[PDB]
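Comments concern the structure below.
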Amino acid sequence: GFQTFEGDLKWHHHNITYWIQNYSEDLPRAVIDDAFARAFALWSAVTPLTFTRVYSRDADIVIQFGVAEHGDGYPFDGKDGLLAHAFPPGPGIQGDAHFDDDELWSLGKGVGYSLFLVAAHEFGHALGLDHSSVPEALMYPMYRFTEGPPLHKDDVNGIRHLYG
Ligand SMILES: CC(C)ON(CC(=O)NO)S(=O)(=O)c1ccc(-c2ccccc2)cc1
Ligand SMILES: [Ca+2]
Ligand SMILES: [Ca+2]
Ligand SMILES: [Ca+2]
Ligand SMILES: [Zn+2]
Ligand SMILES: [Zn+2]
């Protein structure tokens, strides 16, 4: 099921930093900060990594909301289709996570895509996980809203392969 990028790219330090460069107007700023914090929390529990929010361009994981072509040669596409993308660990753009703000970001059952759930998937990519072929798993490449615990055995096995 689980996959890794073709060098098995991974962080080589334990104290990962992240910077929320900008915000969507879809949700209050404090709701967005907490959504991202909760998504890191899923991953910190199961690895030796910690995640510390910083306010610097030197952060490992830089998080941005953007539309269409937005500075990395991999353009977004308006509403629906692509929701977000992230790059495997390494310097600069690597490890960064981008969210399509042409999408409607929400939490809970209803309109839009759960920022928490999408961020959890994207942060998986930013730690080194590729897509899983196990349909029950967070890294399986289909968004489904759920209230249940996001991590699957396959996700934890994968992240253990990289940091365990
Ligand atoms: C299918 C793939 C070509 O496209 N994705 C880009 C990507 O890989 N982002 O990581 S996506 O934006 O549509 C997408 C699809 C599913 C999810 C996802 C899956 C499970 C839970 C939450 C989100 C996130 C983005
Ligand atoms: Ca980075
Ligand atoms: Ca889109
Ligand atoms: Ca939006
Ligand atoms: Zn991008
Ligand atoms: Zn993905």
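Note that the numbers count up from 1, one per residue, in the order the chain is shown.
Even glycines carry a Cβ here, placed using N, Cα and C.
Taken residue by residue with DSSP, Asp26 (Ca(2+) 1 binding site) is part of neither helix nor strand, so it is coil. Counting only same-chain residues six or more apart in sequence, the Cβ atoms lying under 8 angstroms from the Cβ of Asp26 (Ca(2+) 1 binding site) belong to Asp101, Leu104, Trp105, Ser106, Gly112. Here Swiss-Prot flags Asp26, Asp101, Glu103 as Ca(2+) 1 binding site, drawing on experimental evidence.
Annotated Ca(2+) 2 binding site per Swiss-Prot: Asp60, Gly92, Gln94, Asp96, in sequence order. The secondary structure of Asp60 (Ca(2+) 2 binding site), as reduced to three states from DSSP, is coil rather than helix or strand. Around the Cβ of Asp60 (Ca(2+) 2 binding site), 21 further Cβ atoms fall within 10 Å across all displayed protein chains.
Taken from Swiss-Prot, the feature Zn(2+) 1 binding site covers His70, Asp72, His85, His98, and the record attributes it to experimental evidence. According to DSSP, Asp72 (Zn(2+) 1 binding site) is assigned to coil rather than to any helix or strand. Taking all protein chains in view, 13 other C-beta atoms sit within 10 angstroms of the C-beta of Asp72 (Zn(2+) 1 binding site).
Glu122 to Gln (Swiss-Prot position 402) appears in Swiss-Prot as a published mutagenesis result, with the remark: Loss of activity. In the three-state DSSP assignment, the secondary structure recorded for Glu122 (mutagenesis position) is helix. Within its own chain, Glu122 (mutagenesis position) has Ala39, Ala84, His85, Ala86, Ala97, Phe99 as residues 6 or more apart in sequence whose C-beta sits under 8 angstroms from its own.
Residues or ranges marked as active site by Swiss-Prot on the basis of experimental evidence: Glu122.
For the binding-site residues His70, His85, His98, the ranking by surrounding Cβ atoms (within 10 Å, all protein chains) places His98 first. Taking the mean position of the Cβ atoms of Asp60, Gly92, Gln94, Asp96 as the Ca(2+) 2 site, the remaining residues of that chain whose Cβ falls within 8 Å of it are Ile61, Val62, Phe87, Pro89, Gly90, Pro91, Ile93, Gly95.
The distance from the Cα of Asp96 (Ca(2+) 2 binding site) to the Cα of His70 (Zn(2+) 1 binding site) comes to 13 Å. Look at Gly92 (Ca(2+) 2 binding site): DSSP puts it in coil.
Sequence-distant contacts of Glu103 (Ca(2+) 1 binding site), defined by Cβ-Cβ distance under 8 angstroms and a gap of at least six in the same chain, are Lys79, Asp80, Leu83, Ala84, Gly112, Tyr113. Within 10 Å of the Cβ of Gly92 (Ca(2+) 2 binding site) there are 8 other Cβ atoms, across all protein chains.
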